[PDB]
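This report refers to the structure that appears directly beneath it.
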Amino acid sequence: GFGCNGXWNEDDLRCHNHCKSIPXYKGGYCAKXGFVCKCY
């Protein structure tokens, strides 16, 4: 979710913005076939 909805539906930027929108995170990237929005 959160932009990451698969290999052919991978919005790394949307995951990044999502996670960046969360206090204590700097960004995010799509993992697990681009399905999981990994916040860092």
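Residue numbering for chain A follows Swiss-Prot; the residues present correspond to positions 56-95, in that order.
Determined by solution NMR, according to the entry header.
The backbone N, Cα and C atoms fix where each Cβ goes, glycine too.
DSSP classifies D67 (mutagenesis position) as helix under the three-state reduction. Quoted from Swiss-Prot, the note on mutagenesis experiment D67 to A, C, E, F, G, H, I, K, L, M, N, P, Q, R, S, T, V, W or Y is: Complete loss of antibacterial activity.
For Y84 (mutagenesis position), the count of additional Cβ atoms within 10 Å of its Cβ stands at 18 [all protein chains shown]. Annotation note: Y84 (mutagenesis position) sits in a strand segment as assigned by DSSP. One mutagenesis experiment catalogued in Swiss-Prot, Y84 to A, C, D, E, F, G, H, I, K, L, M, N, P, Q, R, S, T, V or W, is accompanied by this note: Complete loss of antibacterial activity.
Quoted from Swiss-Prot for the published mutagenesis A86 to G: No change of antibacterial activity. The Cβ of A86 (mutagenesis position) has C59, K93 as same-chain neighbours under 8 Å, each 6 or more residues away in sequence.
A86 to C, D, E, F, H, I, K, L, M, N, P, Q, R, S, T, V, W or Y appears in Swiss-Prot as a published mutagenesis result, with the remark: Complete loss of antibacterial activity.
In the three-state DSSP scheme, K93 (mutagenesis position) falls into the strand class. Experimental mutagenesis at this site is recorded by Swiss-Prot as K93 to R, annotated: No change of antibacterial activity.
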### Message
Whole-number answer please: how many Å between the C-alpha atoms of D67 (mutagenesis position) and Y84 (mutagenesis position)?
### Response
5
### Task
Count the Cβ atoms, other than its own, that fall within 10 Å of the Cβ of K93 (mutagenesis position), considering every protein chain shown.
16
